[PDB]
Amino acid sequence: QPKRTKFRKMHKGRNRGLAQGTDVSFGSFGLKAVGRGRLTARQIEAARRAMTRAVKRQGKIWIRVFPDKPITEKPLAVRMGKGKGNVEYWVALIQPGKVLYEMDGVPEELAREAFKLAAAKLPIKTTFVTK
Amino acid sequence: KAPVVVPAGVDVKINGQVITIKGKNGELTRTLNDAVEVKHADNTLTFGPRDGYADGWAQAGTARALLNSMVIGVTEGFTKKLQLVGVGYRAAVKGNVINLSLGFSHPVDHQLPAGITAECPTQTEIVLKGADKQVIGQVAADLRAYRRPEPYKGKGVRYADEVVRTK
Amino acid sequence: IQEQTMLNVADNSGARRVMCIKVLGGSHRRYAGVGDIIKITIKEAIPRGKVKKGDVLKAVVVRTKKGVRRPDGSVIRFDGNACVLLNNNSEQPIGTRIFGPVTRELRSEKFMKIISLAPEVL
RNA sequence: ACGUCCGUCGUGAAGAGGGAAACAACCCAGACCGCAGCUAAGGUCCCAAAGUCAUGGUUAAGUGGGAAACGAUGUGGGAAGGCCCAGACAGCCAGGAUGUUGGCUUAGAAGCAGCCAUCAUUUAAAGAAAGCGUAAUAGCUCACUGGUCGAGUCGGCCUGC
RNA sequence: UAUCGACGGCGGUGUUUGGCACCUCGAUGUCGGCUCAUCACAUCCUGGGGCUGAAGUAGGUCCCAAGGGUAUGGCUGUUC
RNA sequence: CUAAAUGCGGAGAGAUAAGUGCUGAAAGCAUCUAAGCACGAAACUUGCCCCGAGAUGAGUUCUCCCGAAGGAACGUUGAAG
């Protein structure tokens, strides 16, 4: 699927947004996912809102990858109208070795349980990384 | 190898794959044929294969148990004490078939397996003693089985049931 | 006896004739024998006093044209057909007196009150 | 819509022979005649013609072939944290308390709906309490400690079927 | 989290519909019904079970099961 | 001959599923199992009735041609067609 964006027509809005956590200090942690895959904005919200709703203990939870690749669909016959932007909103491109969610935290992992809850929402076997 | 000492009042003899235990209560002959050689020492019955595979130990655990079971069943034996109860119509439990259960017309019965005594005195307690274990434990379980309300009528309301006091 | 049939009344509720509707507990190609309770809608009667002509009630067949055989081997046959109207009160005639004979099996085992008012028994 | 129109490949085209059970394209390999020998396809225990052939290993399923998002102390292998024989980590026995039914809220909630705190007491231990349970209590476990048990145990990452 | 169950995500069936024209228009005349012969199962009651907003009772939903039985009219040519 | 007629049309036994238990390991505890074992469905097999040697295990029996120990054909009629 040739990477896409817009410069076309305006579609729906972002189901995501709340970056959460404080960004006064930049860290280098994360949660890598072995395997490339396209994740829609919605599923990203469910996973993000899953951990954020569990890491009430603190914060410093952040995400680097965001959906920037639109995908249109077409319901009915066919013969006039390339594609409209429906349920299929922006989608993020994840690399075989890309870090998605990283939380600035020293060995006190209380979010591993949160990342686990989210790891069951995105279609891809993710693994927990300390580095 | 798991040596199993034998009581002073127990005498066991083995000839091939057959193991016979003698004592006071009676005698019990059992056969244990597998990838193991069971021999009897002047003071202990030995059991120890050559390999240590899982299936080799699994059979070792049951063997030692069966043997230990044949020892107690000859020195003490097997006996279960059961008692009948009924709020309303007394259930007449006879050596043949029980009657007047919950007030039902026809009686409920169950064939007596093997050859064990189930003498039941005219009271609230009964006894089912025998030589075999898988028998004295079945006849006692079935006795309660039929006492279990067949219809879709939950318990609590129907106390009538002859449960076993001691195992 | 089938549906849409015309039979006479045996009680005195003010009704003369009756138009059989259907039977209770019987799904067959038209049928309604003696002893079978059936809901009907009288035709000829007294249109006053209490809305009679038009209302739908229940009744019990007593006599029919069809001949029924008895244990001995003899068959009995009647002229037309008749029935007795009953109210909500579990099997209870609305009228006071009943006209016409009745069967035997329709007594002891089943109804014990209908026999007490039966002026004839075959 | 049993396409229009491009790209790769492959066949129908101009293909033997041959295996793949059968087969347009998968693998190998290319036709004179008769004949001899040796190889390829594939097959080589028997029908069937050819070794029931050599070394090593796996599975045990007869799997020998549809099979998936998802689950699994079935089992085998490897790396890494902590606790280990100056009686612990797990079993078994007995505790697990006192102000307090903490405050608030709530018809009621008295460790355990929810809302905020979460100190102090006796002290070997006992969190105003991690779960089950009650309408609310009660009751039953855990955390923690002692005795006994005396040994491999526990959390965790990856890989094969 | 005990019926109901949104947003979102992941699937199965292909009974529905829209429907990419290699198969038949050198043409397997059209729907439904009717009548007649032959070969099967993702079912309502009853029976045996799972969950329970299952205390009991009465119900809701789901699995299983053909063993028996599905026998009828008025308007419209009409099929649902 | 028929009919809105009449007489007749099992029980039981055996093996399993769901499920209920026994004994007993892998984890010296525990556990319905993993080996073994006792029970457990109108369903399965049989029993019962009907058809049936073109049922390729395509049958059997006795007697009839092995120089005669019968049979096909024929005649008169059907509890047959």
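Chain C uses Swiss-Prot numbers throughout; the residues present, in order, are 2-123.
Each Cβ is built from the backbone N, Cα and C atoms, and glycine gets one as well.
Record note (Swiss-Prot), mutagenesis C:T97 to A: Reduced RsfS binding. The unchanged residue is displayed. Here Swiss-Prot describes C:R98 to A as a published mutagenesis experiment; the accompanying note says: Reduced RsfS binding. Recorded in Swiss-Prot as a mutagenesis result, C:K114 to A carries the remark: Reduced RsfS binding. Recorded in Swiss-Prot as a mutagenesis result, C:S117 to A carries the remark: No change in RsfS binding.
Features recorded in Swiss-Prot, as mapped to the structure shown.
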{"residue": "C:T97", "record": "mutagenesis position", "contacts (Cβ under 8 Å, 6+ apart)": "C:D12, C:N13"}
{"residue": "C:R98", "record": "mutagenesis position", "contacts (Cβ under 8 Å, 6+ apart)": "C:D12, C:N13, C:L118, C:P120"}
{"residue": "C:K114", "record": "mutagenesis position", "contacts (Cβ under 8 Å, 6+ apart)": "C:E92, C:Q93"}
{"residue": "C:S117", "record": "mutagenesis position", "contacts (Cβ under 8 Å, 6+ apart)": "none"}
Where C:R98 (mutagenesis position) falls in three-state DSSP terms: coil
